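Okay, structure first, notes after.
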Amino acid sequence: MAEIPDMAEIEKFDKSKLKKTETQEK
Amino acid sequence: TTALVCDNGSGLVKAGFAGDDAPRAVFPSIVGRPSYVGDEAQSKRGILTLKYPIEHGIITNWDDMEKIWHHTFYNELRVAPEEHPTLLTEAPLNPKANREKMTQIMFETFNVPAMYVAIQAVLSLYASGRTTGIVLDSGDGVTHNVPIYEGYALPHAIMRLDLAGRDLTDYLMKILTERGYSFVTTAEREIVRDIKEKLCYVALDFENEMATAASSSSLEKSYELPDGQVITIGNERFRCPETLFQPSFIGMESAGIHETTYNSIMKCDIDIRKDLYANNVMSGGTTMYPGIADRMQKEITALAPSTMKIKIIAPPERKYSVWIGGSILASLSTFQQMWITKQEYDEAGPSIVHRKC
Amino acid sequence: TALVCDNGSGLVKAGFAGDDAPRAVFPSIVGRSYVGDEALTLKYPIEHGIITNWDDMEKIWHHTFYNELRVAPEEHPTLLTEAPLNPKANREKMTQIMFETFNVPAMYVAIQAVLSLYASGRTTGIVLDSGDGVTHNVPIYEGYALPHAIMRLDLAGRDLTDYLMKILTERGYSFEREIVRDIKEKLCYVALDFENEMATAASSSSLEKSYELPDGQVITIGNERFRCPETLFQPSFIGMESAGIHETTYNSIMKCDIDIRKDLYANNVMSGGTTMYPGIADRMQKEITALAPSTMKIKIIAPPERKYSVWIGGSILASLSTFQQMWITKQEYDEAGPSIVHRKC
Ligand SMILES: Nc1ncnc2c1ncn2[C@@H]1O[C@H](COP(=O)(O)OP(=O)(O)OP(=O)(O)O)[C@@H](O)[C@H]1O
Ligand SMILES: Nc1ncnc2c1ncn2[C@@H]1O[C@H](COP(=O)(O)OP(=O)(O)OP(=O)(O)O)[C@@H](O)[C@H]1O
Ligand SMILES: [Ca+2]
Ligand SMILES: [Ca+2]
């Protein structure tokens with residue numbers, strides 16, 4: 001507007017870096 | 001400050017924080033009135049009338065849906081909505097008015113600073129590390145085949161089947177009752193769901209499996225009821241999820257999930273079919289049956305050209321794949337421009353959701 | 001080099017991205033085949049801004065690429081334009097034809113009013129776009145046309161030409177349409193105060209104009225000069241029950257959220273051939289101001305070249321570095337098919 005990659009980040013994402021967390025479910 | 005991820009399904013809400021590897025809270029998508037939400041409604045279902053605000057993946061009761069979202073933010077996650085960008089999920093082919101209504105409620109009722117709506121199957125694909133492939137998403141209320149090219153769900157090829165986990169539970173109830181057992185009270189329905197999730201499986205060849213169950217006890221499993229009675233489950237183990245492949249079992253005239261998968265691929269351009277066949281990702285609670293990946297491999301192989309490389313991907317965490325994909329997406333640096341902000345909403349209104357989602 | 005093709009109900013405007021004007025302008029007509037000037041059954045493949053005859057549209061695009069621009073389509077990324085609220089299926093068909101019939105390496109479809117806004121150097125404002133077949137009011141927020149506030153009025157240049165024919169006939173003339181269209185474009189203007197202009201027209205020494213017909217007859221036009229485009233402000237002149245373009249502008253603004261209205265009022269952009277009448281900007285300034293709150297700052301932007309603003313906006317957009325990612329490539333089309341247009345457009 002002043003003048004007037006997205007997919008690669010998904011494909012290379014490292015899921016091991018997601019935080020462990022406790023899931024509450026009955 | 002952390003972004004929230006809320007994955008609203010027909011049977012279960014999955015909710016948590018972006019960047020986590022799993023939802024903090026999972027609870028039934030139910031509202032009860034003589035209001036109560038989720039777990040506290042199913043534990044009081046005697047004094048209460050129960051309602052499901054999402055049917056077949058689609059929000060149909062907006063009053064009750066706000067109660068669910070209220071319960072999610074305050075009771076379950078214990079956050080003030082105005083402090084957290086919130087990512088929501090939606091079904092493939094969700095009507096435009098629904099996406100606008102969802103946006104209006106988030107900004108005007110809960111005052112979130114930013115929001116985004118993502119297609120559930122696309123999130124599942126993302127969770128498997130892919131941006132192209134075809135997702136089989138099967139939950140409690142609906143099953144979809146969703147072919148996706150670089151994050152874009154191909155709308156002319158999306159297939160919908162209104163048969164999923166709730167139907168399978170109902171069917172198992174029916175055939176177990178036929179075998180002489182009794183499962184009628186709501187507490188007894190929970191038993192049948194437990195049996196379904198623990199003892200059922202998808203046969204590789206149904207008719208041969210029926211023949212094998214008939215000539216020997218080799219396919220039989222025992223299940224201990226709450227009172228201590230031990231019961232035997234035989235061909236019901238695989239007859240129940242066979243319904244996915246043969247919807248005629250419950251009187252539905254649709255093709256089964258192998259054929260809708262094939263039909264979906266054939267509604268895509270020839271150039272992408274090779275990539276779809278090699279990237280069949282299974283998502284949702286009802287894809288958890290032992291044997292289902294291998295059965296799908298067999299059936300798709302029978303339908304596809306003989307030279308086609310076919311691969312079924314069935315992640316162990318696929319009960320929560322949608323949520324995990326949302327958690328990933330909302331964590332990406334390239335995604336932060338994608339949020340719809342309250343400032344934008346103030347200017348453009350609910351239709352701003354079509355600019356980014 | 002990118003091509004820019006702006007297809008209208010009456011005229012095709014086509015050229016090269018980076019140029020300040022379209023190289024080719026010709027009638028959007030097919031006769032049965034004959035295209036444009038050389039055109040039998042006559043047909044307009046675009047009606048009120050919408051493509052309705054696809055075989056004829058392909059004849060138009062063929063004529064545009066080869067006969068007018070003298071290019072090979074497969075060598076050029078091509079930017080096309082579409083009307084506000086163009087049905088999804090139509091945008092897919094345009095995409096399918098460009099890739100499968102003309103084999104372009106890349107394409108994009110942009111909303112006409114949005115391009116006009118860009119041509120005036122803005123990304124937020126409200127556009128009045130009035131051509132040969134349709135008039136739109138399009139409020140826009142950061143390049144996004146606000147779908148619930150868009151107004152469409154099927155009153156434009158062709159109707160004004162027809163009306164000029166009718167009122168000239170009232171005084172004894174006989175009609176020949178192409179001649180009247182020429183008279184319209186050369187001699188007509190918008191009166192600042194219509195009733196006052198009517199009452200005083202007999203004593204004006206300036207208002208009568210002579211027009212030399214092709215065979216050589218000299219005929220005179222008086223108050224028809226400003227009565228013809230008055231129709232834009234008073235659609236009842238042609239038996240139409242719509243409010244005039246000042247009111248549809250106001251109504252469109254009033255369908256937008258209050259937070260954006262100041263910016264809409266201060267960024268009223270006029271676009272299209274039927275906004276070319278002398279006096280129309282000042283008449284609009286008067287009429288919109290009368291409707292708006294007194295505290296509101298009102299600005300009408302009416303560039304001299306606004307006959308080609310849509311095309312110019314396209315030329316600009318297609319030249320931007322931030323836009324190059326937005327092109328739909330042949331490879332993407334090959335994988336996803338025509339629905340890929342909804343991912344990028
Ligand atoms: N191990 C399992 N085996 C078989 N079925 C299971 C298993 N675990 C969960 N399910 C079924 O999965 C369903 C819930 O899955 P999920 O959370 O994906 O659905 P949802 O998102 O609530 O519904 P939908 O996607 O249909 O709107 C329930 O019917 C449940 O019984
Ligand atoms: N100087 C002028 N004064 C008045 N009208 C003019 C002038 N020049 C051109 N026009 C009219 O503008 C119209 C064509 O403009 P334009 O190219 O913007 O329309 P279009 O794109 O073909 O149609 P639409 O936008 O309605 O689909 C014709 O009716 C023509 O007579
Ligand atoms: Ca779901
Ligand atoms: Ca036009």
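Counting begins at 1 with the first residue displayed.
Determined by X-ray crystallography, 2.0 Å, according to the entry header.
Cβ atoms here come from the backbone N, Cα and C positions, even for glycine.
In the three-state DSSP scheme, A:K12 (mutagenesis position) is classed as coil. Residues within less than 8 Å, Cβ to Cβ, of A:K12 (mutagenesis position) and separated from it by at least 6 positions along the same chain comprise none. Quoted from Swiss-Prot, the note on mutagenesis experiment A:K12 to P is: Very weak actin binding; no inhibition of actin polymerization.
For A:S16 to A, Swiss-Prot lists a mutagenesis experiment annotated as follows: Binds actin 2.5-fold less than wild-type; little change in inhibition of actin polymerization.
Swiss-Prot lists A:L18 to A or P among its mutagenesis entries, and the accompanying note reads: Very weak actin binding; no inhibition of actin polymerization. The Cβ neighbour count for A:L18 (mutagenesis position), using a 10 Å radius over every protein chain in view, is 17.
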Notebook entry, point to check: How long, in Å, is the gap between the C-alpha atoms of A:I4 and A:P5 where 22 residues are left unmodelled?
Noted result: 24
Check: If you draw a 10 Å sphere on the Cβ of A:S16 (mutagenesis position), how many other Cβ atoms land inside?
Finding: 6
